[PDB]
Amino acid sequence: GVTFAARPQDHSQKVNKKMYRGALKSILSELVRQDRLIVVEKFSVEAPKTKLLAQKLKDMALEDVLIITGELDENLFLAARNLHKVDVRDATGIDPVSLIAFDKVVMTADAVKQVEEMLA
Amino acid sequence: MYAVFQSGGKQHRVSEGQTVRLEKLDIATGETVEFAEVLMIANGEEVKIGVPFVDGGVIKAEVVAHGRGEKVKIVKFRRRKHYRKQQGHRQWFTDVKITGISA
Amino acid sequence: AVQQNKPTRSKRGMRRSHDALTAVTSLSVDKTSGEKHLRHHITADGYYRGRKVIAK
Amino acid sequence: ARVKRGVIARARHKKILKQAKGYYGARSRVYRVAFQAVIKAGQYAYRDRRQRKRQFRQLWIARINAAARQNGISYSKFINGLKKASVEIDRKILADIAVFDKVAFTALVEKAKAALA
Amino acid sequence: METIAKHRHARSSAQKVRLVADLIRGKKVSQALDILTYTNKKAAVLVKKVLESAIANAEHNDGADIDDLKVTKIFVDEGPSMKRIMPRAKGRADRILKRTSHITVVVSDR
Amino acid sequence: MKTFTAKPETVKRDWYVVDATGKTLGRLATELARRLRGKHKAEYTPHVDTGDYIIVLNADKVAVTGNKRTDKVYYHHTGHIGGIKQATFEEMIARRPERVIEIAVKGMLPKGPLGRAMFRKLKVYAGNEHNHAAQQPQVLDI
RNA sequence: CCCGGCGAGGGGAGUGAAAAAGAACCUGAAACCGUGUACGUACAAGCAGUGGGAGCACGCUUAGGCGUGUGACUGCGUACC
RNA sequence: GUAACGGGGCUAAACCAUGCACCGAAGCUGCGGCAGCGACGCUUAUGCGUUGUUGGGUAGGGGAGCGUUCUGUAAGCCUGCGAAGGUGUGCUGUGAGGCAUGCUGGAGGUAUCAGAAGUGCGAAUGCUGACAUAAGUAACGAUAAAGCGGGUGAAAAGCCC
Ligand SMILES: [Mg+2]
Ligand SMILES: [Mg+2]
Ligand SMILES: [Mg+2]
Ligand SMILES: [Mg+2]
Ligand SMILES: [Mg+2]
Ligand SMILES: [Mg+2]
Ligand SMILES: [Mg+2]
Ligand SMILES: [Mg+2]
Ligand SMILES: [Mg+2]
Ligand SMILES: [Mg+2]
Ligand SMILES: [Mg+2]
Ligand SMILES: [Mg+2]
Ligand SMILES: [Mg+2]
Ligand SMILES: [Mg+2]
Ligand SMILES: [Mg+2]
Ligand SMILES: [Mg+2]
Ligand SMILES: [Mg+2]
Ligand SMILES: [Mg+2]
Ligand SMILES: [Mg+2]
Ligand SMILES: [Mg+2]
Ligand SMILES: [Mg+2]
Ligand SMILES: [Mg+2]
């Protein structure tokens, strides 16, 4: 055998809610201080085509970015599932690790309202 | 003619044009140094120190380079007592060429 | 009856030093057959000191 | 995760055997014996770096005593003569002089005589 | 030209074979064959076959004139060992090593 | 800089003659072992034989004090059964008188190869004249 | 194609980028066993080293000797857990 | 086996008393360097200039590091103009170690900062595989016995007649 064999162990830590929310407040403030955050009103496209999405990101001069929405669009999520450097998410489903990892973050203004309401 | 002097807490006999390794000094590379604490000058006829530090005696020397010596090992070991250490050391040296001998 | 330490390569050489082969290098040539053989021993061709035996 | 040990073990063993080249037999070939003799070599190194000073000083004193008795005086009276003549020449340089230039040593002896009497 | 011949997995101890090889290391080929012929051992038989193979390989594949030829290099490395059981008394058993050798003979002219 | 060490292909050795008419054994072998080892030369070196060659003659006429002519006993053992052999001083004088000088010098000299090699430089004879005139020997006074 | 016993095994040719990848087959360490060269050893004793150091043989050059391999001789010196 | 100074050896080289020298250790001092603890000023232990002081150490307490495997950084970097592993050399630091490269090898390795450990072996008459040792030593298995000519065959005391 092994001298001390391994067991299926849960590595789930416990995160305090205020610590989590303060980390997110600080992480977005540091994104703004790094000038890595852009806010617009509308961001969508009415066809499920990665060609159109990549052309729009070229027109916006964007390479490794993070999309967040007010509410979620069928074609927008379909157009960036297959794009590795781009993740499209609802404003509820956020993580600080992907808030760091992607080079710039772009936000719907309704999503900004939902985030600032959700943090308070 | 040869000279005997005191440099690094260690006395040294030298002739004129000889290269001598010594301890570390704060002097630069191309700077000329002097020594007025000479103990002995000799020829067919010699002049030694009676009391130390020869009157007219001076040694002019030129620093050539600085460096660190050959690395040596330090091993400490107590048998049967569960204790051993090891260390390493290199000693800083300055190489000089002895230019001038004067009395 | 058995040892208490392990012997060496050097001891093994010092013991095997004399256990080494000495060749003959002293061969004799038959006059008649024009071949060589051991001294006092016959050829494969039935010759010894010139004269003749079986030569099978 | 599981970690294997071969490369790092081979590195340490190879380093000790590198330090133990030129030793007799298993002292050069076998870790369990070479690792002892390198540590013992460290002990003897740590000792003999001190003992060089004693051994060379008694060599120097032997040569000075020999040359002083050649010039007609003892080592003890000679060193006392140098201390009363206020002479700070050490035994390394005095040994080198007493080998090479005899006449300089003879003059130093004469100064020690004049400082003694 | 150096010309190599060798015998792998010979059924005899390299200790026994080097006793034969130390006779003819450095000698000429004709005297070497004569010494092996009138030396009375199993390894001498084997190394005589190897040496005749070396002669023929040198004569055939490259430079001829056997008369200008000397035994130059010879070395007998040990080979793998067959590990057999020998039944001894009182139920115990002991390992048996049928020790083999790699016989290599290099022959050249000058 | 490196302090001098004598070199055995550079060693200038000399030859000496010691009269041993009536001298003291220990005090003589003192000076003998000194001159043989090379404690008198300023280019002494502890691992190089830097001494000189010494010829001592009239080795039968060495003096000792007290009753050591009678009571001082030289012992040696063979290696055998009870093989201890003793001999007095005058027994060594009658048997072989050079043995006294040779054993005393060998005892004063170190143990080992360099001791035996510098012991080789000691030549002792019982008479007054010798067969070593070709080396130009100088008289040692003591 | 050759030696060898219509063998085992091997030297050439040859395939292949590679045969010191030739079926015991990628890489091929160490123990152990050989071969060649250099140096030392056949009046000299002991944890086999360390420190000093003569000689020998190579490799560098500012050409003074710094570097390596060896270690005659000598002080000290009774392994590890 | 002398064997009751370590020895040689000594009528001083022994003993009593006196003086001046000298040797003699990793102690003390001189030089050059490292670290800790203070105490100081610019300044914030980031450091710099001194200066004082300390630095044998088992069980054992504390503080700081190196190296290996895997995860994120990593669809980035190195790599067939040659990676990991293997063998040598040179350089470097107090240290565990690191760096550059020759040769071998022939397709993978991973900076930096974090993170999780089956994480560092000489030992336990430890376990497994291999390899020496005595050593070419003892033995070759009932002391019922073998000798010769021919044949086969590369070669025959044993096989066949
Ligand atoms: Mg080795
Ligand atoms: Mg002694
Ligand atoms: Mg075949
Ligand atoms: Mg294999
Ligand atoms: Mg293979
Ligand atoms: Mg000899
Ligand atoms: Mg000893
Ligand atoms: Mg242990
Ligand atoms: Mg003093
Ligand atoms: Mg001291
Ligand atoms: Mg101190
Ligand atoms: Mg200091
Ligand atoms: Mg400490
Ligand atoms: Mg890997
Ligand atoms: Mg056992
Ligand atoms: Mg085992
Ligand atoms: Mg036999
Ligand atoms: Mg036996
Ligand atoms: Mg027997
Ligand atoms: Mg038998
Ligand atoms: Mg039988
Ligand atoms: Mg029959």
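The backbone N, Cα and C atoms fix where each Cβ goes, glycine too.
Positions annotated as L-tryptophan binding site by Swiss-Prot, on the basis of experimental evidence: E:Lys90. One mutagenesis experiment catalogued in Swiss-Prot, E:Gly91 to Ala, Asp or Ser, is accompanied by this note: Abolishes translation elongation arrest of SecM. Record note (Swiss-Prot) on the mutagenesis of E:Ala93 to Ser, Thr or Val: Abolishes translation elongation arrest of SecM. In Swiss-Prot, a natural variant is listed as E:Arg8 to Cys, annotated with the note In strain: SK1048; decreases translational rate, tRNA binding and subunit association at 44 degrees Celsius; does not alter 23S rRNA or uL4 interactions; not erythromycin resistant.
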Subject >> E:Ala93 (mutagenesis position): tally of other CB atoms within 10 A of its CB >> reply: 10
Subject >> Cβ neighbours within the same chain of E:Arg8 (variant position) - under 8 Å, at least six residues apart >> reply: E:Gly79, E:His102
**OP:** State the count of C-beta atoms found within 10 angstroms of the C-beta of E:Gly91 (mutagenesis position), not counting that atom itself.
**Re:** 6
Original post:
By the DSSP assignment reduced to helix, strand and coil, which category contains E:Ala93 (mutagenesis position)?
Top reply: strand
**OP:** Using a 10 Å cut-off, grab the number of neighbouring Cβ atoms around the Cβ of E:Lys90 (L-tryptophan binding site), all chains included.
**Re:** 4
